[PDB]
Amino acid sequence: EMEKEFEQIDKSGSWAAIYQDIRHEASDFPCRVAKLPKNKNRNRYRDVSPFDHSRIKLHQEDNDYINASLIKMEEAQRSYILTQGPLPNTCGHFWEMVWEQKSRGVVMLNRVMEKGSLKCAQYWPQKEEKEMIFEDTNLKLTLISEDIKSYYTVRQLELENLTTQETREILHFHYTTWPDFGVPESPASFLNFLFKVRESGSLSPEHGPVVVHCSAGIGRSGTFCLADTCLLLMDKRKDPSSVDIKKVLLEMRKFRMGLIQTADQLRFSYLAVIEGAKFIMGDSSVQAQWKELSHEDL
């Protein structure tokens, strides 16, 4: 049972140790495509690469490479695409992937600027009247609407394949208040955010996999997917007990390296899952308490 494990780990002060255990057990697979010299400028961080076996391939003859991994959680019947924050030259690739993969949602867990440095290109339009065109991939992107809340912003975007002139609505869920250092004090606002994404349909099997990114697409991105999947599994077999967060994390790590970057991110994942479990186990009232406690308006 995870809350007892949580308190035991807290009591013994052994988060760093548990986390290192995970790093040591984690899968190691080749990333040969990522490391080809022609792809050097498609990678944001030299230490964060997609495994060859799980990487998303762009459907182009030229260079099919993007730093993105399909994380396919069999038991939970949830898939996620984890990717890096787009680079100035990979914004077209990014939206190409969203198109080809049939995604409905993009979950962004970072700010464009953090710690006084650029963590991500401005890959979506900030004003309705100033649409973006990505010439390399022949796609058009238009801001349709935006709903700014205190800890996140949801945008409706229209993505057009300029080749065929089909259009889709993409929802952009932008968690804006992850702190520069550490993790959130309370998971409340994070859970409220996750539930907002869920509510939207973006995580659901009638759509392609949700695209999740932060700067590197492993830390915050890892935390989001881990929490979602754990909560889902707890739902599917109604048994907090059986769901082993460490085991789920290791399973996820078969598909992309580095998921959960710090011991404090691990601890936070536990907190989120534990607190989230309230809703899942029958206490429907709990979601209204997160909305109040997250302080979302203004």
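Chain A uses Swiss-Prot numbers throughout; the residues present, in order, are 2-299.
Cβ coordinates are placed from backbone N, Cα and C, and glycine is handled just like the others.
Annotation comment: Swiss-Prot describes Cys215 as active site, phosphocysteine intermediate. Here Swiss-Prot flags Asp181, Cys215, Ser216, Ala217, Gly218, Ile219, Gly220, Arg221, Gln262 as substrate binding site. Taken from Swiss-Prot, the feature domain 'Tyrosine-protein phosphatase' covers 3-277. Here the residue is the original one, but Swiss-Prot notes a mutagenesis experiment at this spot, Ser50 to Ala or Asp: No phosphorylation. Swiss-Prot documents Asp181 to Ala as a published mutagenesis change and attaches the note Substrate-trapping mutant. As a published mutagenesis entry, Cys215 to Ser appears in Swiss-Prot alongside the note: Catalytically inactive mutant; abolishes sulfhydration.
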Ask   = Between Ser50, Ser216, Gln262, which of the recorded positions has the fewest other CB atoms within 10 angstroms in the structure shown?
value = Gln262
Ask   = At the level of the C-alpha atoms, what whole-angstrom distance separates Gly218 (substrate binding site) and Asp181 (mutagenesis position)?
value = 16
Ask   = Between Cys215 (mutagenesis position) and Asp181 (mutagenesis position), how far is it from one CA atom to the other, in Å?
value = 12
Ask   = Between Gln262 (substrate binding site) and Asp181 (mutagenesis position), what C-alpha distance do you get in Å?
value = 14
Inquiry  = List every residue in the same chain as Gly220 (substrate binding site), at least 6 positions away in sequence, whose Cβ is under 8 Å from its Cβ.
reply    = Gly259, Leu260, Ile261, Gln262, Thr263, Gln266
Inquiry  = Please report the distance from the Cα of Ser216 (substrate binding site) to the Cα of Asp181 (mutagenesis position), rounded to the nearest angstrom.
reply    = 12
Request  = Consider each pair of residues in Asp181, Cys215, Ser216, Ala217, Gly218, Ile219, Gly220, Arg221, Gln262, all listed by the record as binding substrate, and report the largest Cα separation in Å as a whole number.
outcome  = 16
Task = Can you check which residues sit near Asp181 (mutagenesis position), meaning Cβ under 8 Å from its Cβ, same chain, 6 or more apart in sequence, and list them in order?
result = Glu115, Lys116
Message = Under a three-state reading of DSSP, tell me whether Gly218 (substrate binding site) is helix, strand or coil.
response = coil
Request  = Count the other Cβ atoms sitting within 10 Å of the Cβ of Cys215 (mutagenesis position), across every protein chain shown.
outcome  = 27
